[PDB]
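Asks: Here it is, the structure, as structure tokens.
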Amino acid sequence: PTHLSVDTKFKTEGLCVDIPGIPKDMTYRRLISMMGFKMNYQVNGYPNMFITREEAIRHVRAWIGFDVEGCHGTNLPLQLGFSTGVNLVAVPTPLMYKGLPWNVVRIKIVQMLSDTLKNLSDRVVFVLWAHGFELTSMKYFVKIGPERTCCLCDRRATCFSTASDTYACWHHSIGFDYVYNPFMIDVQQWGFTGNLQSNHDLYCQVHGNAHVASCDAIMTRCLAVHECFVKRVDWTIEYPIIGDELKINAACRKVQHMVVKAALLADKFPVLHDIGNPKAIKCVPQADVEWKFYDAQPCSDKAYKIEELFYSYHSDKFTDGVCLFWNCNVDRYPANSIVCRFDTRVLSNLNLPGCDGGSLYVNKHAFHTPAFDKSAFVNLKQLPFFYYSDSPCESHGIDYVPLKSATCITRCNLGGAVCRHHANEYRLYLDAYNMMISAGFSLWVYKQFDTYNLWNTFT
Ligand SMILES: CC(=O)Nc1cccc2nonc12
Ligand SMILES: [Zn+2]
Ligand SMILES: [Zn+2]
Ligand SMILES: [Zn+2]
């Protein structure tokens, strides 16, 4: 029960307008065959072109919505649309390209998928709302066979060249002409009433329908992400390391300790209300304060309404002391808050486009994150960069230039000259901080917060 049996039934009702007469009784086996491919009863790690929902969820980074529209089937030109916003026109002889034969179109398809995917995934998963032309177009740019490795590396093969008769991964694919051993999922098999737009638009106002192949491709992927990551959430699914996941996570731990430790020293709150992950630990364990936890799972859909977190009757008095929202996304933070809030608009390899302006942030786990909203922060200000240490000035054991900074808040800087230890630590913390920011996190704090109040914690 790992792979999708090719003897599983495929509902063909979605297909019968592009493919009139299609049998109601249909297997993957007979569909793959009808699509022009032969599986040759092959036990070589590619049991089925089509995959389960579970397999698709584990391979979310590989998702490319795909849609084909009859432009006028062998007779007529086809519009190919990918969730990259690319539209290509194939002739049998937002980006909108003119009509060209398949022999060139297949080259553009390999280049596009390779650039999109080489830093995301070892494969492609075409995400479909299958009506027939997409499935019957695959033979013109897809070759299948046994699992293979790259001719230039140890990564599984995703592309094939008819020029050289060789196989490459996404990294090594330049000049290759065929997609090799793609995967695919038909969203329409999930049990939906009515068309794509009627179903997409239930959940998302951000993607319109210009009635072009790339728009349906985007809607198809959006609806899929809605179904697998918004409405359904699984924090048991691990995802591979593909970037700076580990540095970013370490940075997050170090900034959080820094910022909260400073806020407590600066304003000496008698109570901190820690609102979010039910697994959360005291980020400043030595701090004098009354630490009070409130459980909230990450809101994958709409931001939490502060009315429903706080009221319905705790310390009850969240207006006492300070509220810590560390990636606990609410509509409008109270004025007495420390906040980390993920900016869904960031471009990274970790952040995939999501549903209704939100984004899918994949780092160990997948977190669909509601659209970043500036109005949430109206009672707060941006938290300026600073470094604070009360640790003793003492080197122990990295070559030096003397550090000069207004934001190095230490005894040594108070004394006019930053010691080597605090300068190493300062530069390390600044690097962590820059990592986290560029990874798309944003920091906000109560308006009264002033690093000037930290200097008198040394006397
Ligand atoms: C620990 C972790 O990766 N959590 C998160 C990252 C990005 C956005 C999030 N929204 O809630 N939790 C989020
Ligand atoms: Zn390679
Ligand atoms: Zn959408
Ligand atoms: Zn020092």
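By the numbers in Swiss-Prot, the shown part of chain A spans 5949-6020, 6027-6047, 6076-6295, 6298-6381, 6388-6449.
Looking at the header, which is where the method is noted, we find X-ray crystallography, 2.0 Å.
Each residue, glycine too, has its Cβ placed from N, Cα and C.
Grabbed the feature section from Swiss-Prot, which reads as follows:
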BINDING   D6015, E6116  Mg(2+) 1 binding site
BINDING   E6017, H6193, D6198  Mg(2+) 2 binding site
BINDING   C6132, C6135, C6151, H6154  Zn(2+) 14 binding site
BINDING   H6182, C6186, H6189, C6204  Zn(2+) 15 binding site
VARIANT   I5967 to V  In strain: Omicron/BA.1, Omicron/BA.2, Omicron/BA.2.12.1, Omicron/BA.2.75, Omicron/BA.4, Omicron/BA.5, Omicron/BQ.1.1, Omicron/XBB.1.5, Omicron/EG.5.1
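Buried or exposed, and what's around them? Tell me for each listed feature.
Replies: All protein chains considered, the CB of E6116 (Mg(2+) 1 binding site) has 26 other CB atoms within 10 Å.
Under DSSP, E6017 (Mg(2+) 2 binding site) is assigned to a strand (E or B) in the three-state scheme. Under a cutoff of 8 A between CB atoms, and with a sequence separation of 6+ in the same chain, the neighbours of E6017 (Mg(2+) 2 binding site) are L6032, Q6033, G6035, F6115, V6194, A6195, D6198.
For the recorded site, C6132 (Zn(2+) 14 binding site), the DSSP three-state label reads coil. A C-beta separation below 8 Å, combined with a sequence spacing of at least six in one chain, links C6132 (Zn(2+) 14 binding site) to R6138, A6139, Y6149, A6150, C6151, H6153, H6154.
The Cβ of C6204 (Zn(2+) 15 binding site) has 25 other Cβ atoms within 10 Å, all protein chains considered.
Proximity of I5967 (variant position) to non-local residues of its own chain (separation of 6 or more, Cβ distance below 8 Å) is seen for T5960, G6114, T6118, given in sequence order. When secondary structure is read from DSSP and collapsed to three states, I5967 (variant position) falls in the coil class.
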Asks: For the binding-site residues listed here (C6135, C6151, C6186), which one has the lowest count of neighbouring CB atoms within 10 Å of its own CB?
Replies: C6135
Asks: For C6186 (Zn(2+) 15 binding site) and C6135 (Zn(2+) 14 binding site), what Cα-Cα distance in Å is obtained after rounding to a whole number?
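Replies: Rounded to a whole number, the Cα-Cα distance is 41 Å.
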Asks: Where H6182 (Zn(2+) 15 binding site) and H6193 (Mg(2+) 2 binding site) are concerned, what is their Cα separation in Å, rounded?
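Replies: Their Cα atoms are separated by 14 Å.
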Asks: Work out the three-state DSSP category of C6151 (Zn(2+) 14 binding site).
Replies: coil
Asks: Quick check for the class: what is the C-alpha distance, in angstrom and rounded, between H6189 (Zn(2+) 15 binding site) and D6015 (Mg(2+) 1 binding site)?
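Replies: The separation of the Cα atoms works out to 15 Å.
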Asks: Express as a whole number of angstrom the distance that separates the Cα of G6381 and the Cα of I6388 across the 6-residue gap.
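Replies: With 6 residues missing, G6381 and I6388 have Cα atoms 10 Å apart.
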Asks: Please check each of the recorded positions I5967, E6116, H6154, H6193 and report the ones with a CB atom less than 6 Å from an atom of ligand 2, ordered along the sequence.
Replies: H6154
Asks: I need the CA-to-CA distance for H6193 (Mg(2+) 2 binding site) versus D6015 (Mg(2+) 1 binding site), whole Å please.
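Replies: About 11 Å separates the two Cα atoms.
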